[PDB]
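A.B. asks: Take this structure first; my questions come after.
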Amino acid sequence: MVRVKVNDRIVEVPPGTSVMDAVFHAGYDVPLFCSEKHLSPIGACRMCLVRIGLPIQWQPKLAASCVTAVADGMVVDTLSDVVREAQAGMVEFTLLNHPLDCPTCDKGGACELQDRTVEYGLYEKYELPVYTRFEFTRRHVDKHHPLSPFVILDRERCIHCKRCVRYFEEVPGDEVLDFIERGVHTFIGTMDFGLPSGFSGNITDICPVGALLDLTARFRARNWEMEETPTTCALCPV
Amino acid sequence: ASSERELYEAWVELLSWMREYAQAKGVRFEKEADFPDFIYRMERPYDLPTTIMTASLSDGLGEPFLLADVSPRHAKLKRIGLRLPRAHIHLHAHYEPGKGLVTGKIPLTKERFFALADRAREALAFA
Amino acid sequence: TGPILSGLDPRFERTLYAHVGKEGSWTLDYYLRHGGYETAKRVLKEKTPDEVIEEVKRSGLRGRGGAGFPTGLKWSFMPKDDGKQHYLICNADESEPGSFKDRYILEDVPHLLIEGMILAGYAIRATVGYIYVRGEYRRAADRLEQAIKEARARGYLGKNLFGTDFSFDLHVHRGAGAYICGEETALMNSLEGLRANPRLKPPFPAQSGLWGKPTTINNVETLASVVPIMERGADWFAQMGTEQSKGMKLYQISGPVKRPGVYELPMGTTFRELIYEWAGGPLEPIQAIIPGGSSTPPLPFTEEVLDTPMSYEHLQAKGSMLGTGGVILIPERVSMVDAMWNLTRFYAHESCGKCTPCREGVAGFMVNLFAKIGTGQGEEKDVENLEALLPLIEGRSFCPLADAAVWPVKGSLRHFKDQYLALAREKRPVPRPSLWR
Amino acid sequence: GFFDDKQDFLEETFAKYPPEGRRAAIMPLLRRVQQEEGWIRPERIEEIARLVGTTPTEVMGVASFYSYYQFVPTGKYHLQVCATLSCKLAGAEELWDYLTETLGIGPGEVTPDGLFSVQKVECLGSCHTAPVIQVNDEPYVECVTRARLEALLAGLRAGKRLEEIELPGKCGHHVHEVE
Ligand SMILES: NC(=O)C1=CN([C@@H]2O[C@H](COP(=O)(O)OP(=O)(O)OC[C@H]3O[C@@H](n4cnc5c(N)ncnc54)[C@H](O)[C@@H]3O)[C@@H](O)[C@H]2O)C=CC1
Ligand SMILES: Cc1cc2nc3c(=O)[nH]c(=O)nc-3n(C[C@H](O)[C@H](O)[C@H](O)COP(=O)(O)O)c2cc1C
Ligand code: SF4
Ligand code: SF4
Ligand code: SF4
Ligand code: FES
Ligand code: FES
Ligand SMILES: [Ca+2]
Ligand SMILES: [Mg+2]
Ligand SMILES: [Mg+2]
Ligand SMILES: [Mg+2]
């Protein structure tokens, strides 16, 4: 086992461990979009950056903690002004081309983006506070479009965390969703229409925002207004 | 200038063309989004000729073969925008004084528009 | 003379571009006559794989991909004998603005490439090698295919070359318009039939590359350079250059200059030599030059710069870098703001979409900052913003592309901040001089 | 069915890649469709998917990643103007305005005659001979000066094949001289 020191807290952990799960095992924490449980970890959203020392020799650039293996006697800084300043910049860049439908968005208060934004956004550099630096036309595109009788896609909302395409290839194995043009013009789309997989609904739970949404239950109530009942499905033997 | 006003005067007109074409070729026209600056204008004043910011020409399956937007009121570098979804073609129409709705230099007429949308319908339309 | 080769030396010998532009240079016959696959025959029978890696390493050759990484040490990374298929890849997708030196190797001396890749492939136990060219280089695509055809006809590519027990065959893969396919790792994905997003590069292409198998990737100029180095030894090669930049280099030059183009010089010759002696001097007053690629931070048109040795060290410690040798001079008649306004609306077009900081960050925020301030709509505030944007992107994108877009901007502020503030304060658009005839 | 016609092209291109790597074939196939038909129709993508042996979606996402592939009808000669710095310092902007103006067309549109289609492009790889224009996927038309450009136009408009149209002036190889 490898001896890692996250912030001030030191933690044991097996060799094949991410610096992310290292930092979450410790207690501390960090932004988090593209990365998901049981999905291949990548560094795409670039929010889980941390500072790393491997002495006290600190590395010159920030590391995406979700795709970095812990070395022995490693040091992880998640609090420094350097980190926070970045974190709040990654929030900023995400919301750059985001829609502005929060109240009228089925992604209620259950929305990873909403949440993280208020968790790490709006840096406190040390006069009126500046909420939004970006002041140009946003990314208008295809909106409120049903992929199936069960799913409804909102392209504007998508923040490109690679979760859904990534999930389709890996878990069920049905490549029925993938990105389209490149650059700032890219969106999610299908050419398999029906949304053919018998495991399509699961994207609904992974999506960090309200692009991919369970249409069986469009506009019923807000997320906190539900009376959640933890039980088991008795439709089959599993 | 007052060009800001005259821009929206044309944005409605473009919409009109779109609705015309939609019923004339019998294809789906869709309001894709209303201006946020209107839903959240509380008691504040508002005088733009309509409320639709994103409009589209979608097909049988509902997938867009034409997209249209216009920059919100309180936004910088204002232009109206024509985008043909899957074929990587973006367009930026501004408004010249005494000239009209132009794409850099070419007049974006009702004629020229219909050409684009027909071309786009035949090609891009899934069903 | 006495010591070291660095320019117009009477002792410098043209090697790569020697036959480019000579009538029918690309024929398998022209090649056989003026020299032939003689060097490769030799080495395949005499020197061993590990030996040929040494001679290349001793020479001090570094990736003319623009990276500058010891191609010797690079081959060193391949697994020795693991009973696994290995692949060699030629990166012949040359999409760096102001950088066009690989084009003509493919168009006019293709067999020079085939010869080098046979050498290299042998060094690493690769029996299969591919050539990702650009879908825009048409002639280069044809001549390279042509040559690979007639090389198989005479048995220079096939099951048992030169009677030795080594087999080498080549495959041309054309592109289809994407600067990002130039990146070694994404390049693979593109060819492989996926969307061309760079992969996780902590696992290098020597341990896992094309279809997972141990592969190695090199520039067209890198690979071509392998021939003269195996022909006339590492010492002939190291006889040219500086303390850390050995060999010759295909510097190219565009912009307003008497006679623009590709010029083979030793590594170390001066900007003053390229721009003047060969290129023939400027046609307008120049204000800055973009030294290597466009990914390179520009420098001012000063006497102290003109006397700098074009190297993986002299430009390094001048606040820039030697890219691909692609120089571009920029006139005073055009605004440095306008220059970058352009370059950046390029990196915007070419971004792949994978990262937030590059996608949204440069292709959204950054291109539009310029836009504003380049139409005389920008306040001093929009200059400050653009400024403080950089360090949020530069350090930590996914691949160096986003770096490539800010580095040049940063430099342009570091040397020309006055042109920006000036356009912002006077609410002035960028000057539009008449430039085309 | 576009490829039933030419199963010999398939044999030969699939054969450049390993059994476990048929998707590699995608690029080369799209490539063909384009040079044959001038653009990629949806059915063409559903076909290619079936050959390569993967889903439609996958292929279309890959297909739309690249600039060269057109997904709507394009003129007989689809002019691709270089736009970046070197060609800008050469006059690419003015070239583009003069072009778009004379023809009266921007991106998605095709001239009334069916023969001229326009598009901006990035650094084509010959900046010493700027400004640059690629016609379809034929070797470039370098040094497009106003004089030259009008020539190129009248030539194609007259019906001459591009490989052989007489252009005024002289254009260098890997080095170019100006006066
Ligand atoms: N010729 C052209 O058309 C273009 C050239 N470029 C150039 O690309 C350059 C940067 O390219 P990159 O490959 O991304 O730089 P890099 O930082 O990833 O280093 C590149 C090379 O070093 C090797 N390498 C580094 N550490 C290694 C290790 N621990 N083990 C094994 N191999 C290792 C890589 O395999 C690679 O060959 C720029 O300087 C730029 O000028 C950019 C665009 C176009
Ligand atoms: C964003 C990016 C784009 C690149 N584009 C090219 C390219 O177009 N051509 C090229 O030869 N190398 C390009 N490179 C560098 C490749 O990684 C390079 O070709 C490879 O490392 C060459 O091997 P060499 O250094 O031994 O020559 C690019 C690198 C990056 C990061
Ligand atoms: S996805 Fe999240 S941030 Fe975007 S509108 Fe919906 S709730 Fe708000
Ligand atoms: S639609 Fe949802 S899961 Fe798919 S990439 Fe976009 S944000 Fe991530
Ligand atoms: S930096 Fe830009 S081009 Fe590079 S991986 Fe990220 S988005 Fe793609
Ligand atoms: S969570 Fe690590 S980069 Fe997205
Ligand atoms: S800039 Fe036009 S070819 Fe390089
Ligand atoms: Ca729709
Ligand atoms: Mg709807
Ligand atoms: Mg001779
Ligand atoms: Mg392009």
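So for chain A, numbering is Swiss-Prot's, and the shown residues are 1-55, 73-143, 150-261, in order.
Placement of Cβ uses the backbone N, Cα and C atoms for every residue, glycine included.
Got these off Swiss-Prot a minute ago, pasting:
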{"type": "BINDING", "residues": "A:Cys34, A:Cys45, A:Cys48, A:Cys83", "note": "[2Fe-2S] cluster binding site"}
{"type": "BINDING", "residues": "A:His115, A:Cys119, A:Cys122, A:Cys128", "note": "[4Fe-4S] cluster 1 binding site"}
{"type": "BINDING", "residues": "A:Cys181, A:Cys184, A:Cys187, A:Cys230", "note": "[4Fe-4S] cluster 2 binding site"}
{"type": "DOMAIN", "residues": "A:99-138", "note": "domain '4Fe-4S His(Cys)3-ligated-type'"}
{"type": "MUTAGEN", "residues": "A:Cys256 to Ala", "note": "Decreases amount and stability of iron-sulfur center 4"}
{"type": "MUTAGEN", "residues": "A:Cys259 to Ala", "note": "Decreases amount and stability of iron-sulfur center 4"}
A.B. asks: Which binding-site residues from the list A:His115, A:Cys184, A:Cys187, A:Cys230 come close to ligand 4, meaning a Cβ under 6 Å from one of its atoms?
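C.D. replies: Checked binding-site residues vs ligand 4; flagged A:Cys184, A:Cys187, A:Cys230.
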A.B. asks: Near A:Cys34 ([2Fe-2S] cluster binding site), which of the recorded positions A:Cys119, A:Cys181, A:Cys256, A:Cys259 can be found within 10 Å, Cα to Cα?
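C.D. replies: Candidates kept after distance check: none.
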A.B. asks: Within 10 Å of the Cβ of A:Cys119 ([4Fe-4S] cluster 1 binding site), how many other Cβ atoms are there?
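C.D. replies: I count 14 other Cβ atoms within 10 Å of it.
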A.B. asks: Taking only the Cα atoms, work out how far A:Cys119 ([4Fe-4S] cluster 1 binding site) lies from A:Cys259 (mutagenesis position), in Å, as a whole number.
C.D. replies: 37
A.B. asks: Run through the domain '4Fe-4S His(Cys)3-ligated-type' (A:99-138) and tell me, per DSSP, how many residues are helix, strand and coil.
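C.D. replies: So the counts come to 26 helix, 0 strand, 14 coil.
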A.B. asks: What are the non-local neighbours of A:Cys184 ([4Fe-4S] cluster 2 binding site), defined as same-chain residues 6+ apart in sequence with CB under 8 A from its CB?
C.D. replies: A:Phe33, A:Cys34, A:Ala44, A:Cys45, A:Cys230, A:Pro231
A.B. asks: Excluding A:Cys34, A:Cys45, A:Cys48, A:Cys83 themselves, which residues in that chain have a Cβ inside 8 Å of the centre of the Cβ atoms defining the [2Fe-2S] cluster site?
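C.D. replies: Checked against the 8 Å cutoff, the neighbours are A:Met20, A:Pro31, A:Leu32, A:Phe33, A:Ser35, A:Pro41, A:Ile42, A:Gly43, A:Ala44, A:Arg46, A:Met47, A:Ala81, A:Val84, A:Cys184.
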A.B. asks: Could you tell me the C-alpha distance between A:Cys259 (mutagenesis position) and A:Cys48 ([2Fe-2S] cluster binding site) in angstrom, no decimals?
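C.D. replies: Pair distance, Cα basis, whole Å: 39 Å.
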A.B. asks: Non-local Cβ contacts of A:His115 ([4Fe-4S] cluster 1 binding site) (under 8 Å, 6 or more apart, same chain)?
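C.D. replies: For A:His115 ([4Fe-4S] cluster 1 binding site), the qualifying residues are A:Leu130, A:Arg161, A:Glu179, A:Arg180, A:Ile182.
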A.B. asks: Just checking: which of the binding-site residues A:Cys184, A:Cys187, A:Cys230 have a C-beta under 6 Å from ligand 3?
C.D. replies: none
A.B. asks: A:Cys83 ([2Fe-2S] cluster binding site): which of the recorded positions A:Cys122, A:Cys128, A:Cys187, A:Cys256 is the nearest Cα neighbour?
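C.D. replies: That would be A:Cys187, the closest of A:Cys122, A:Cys128, A:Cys187, A:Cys256 to A:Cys83 ([2Fe-2S] cluster binding site).
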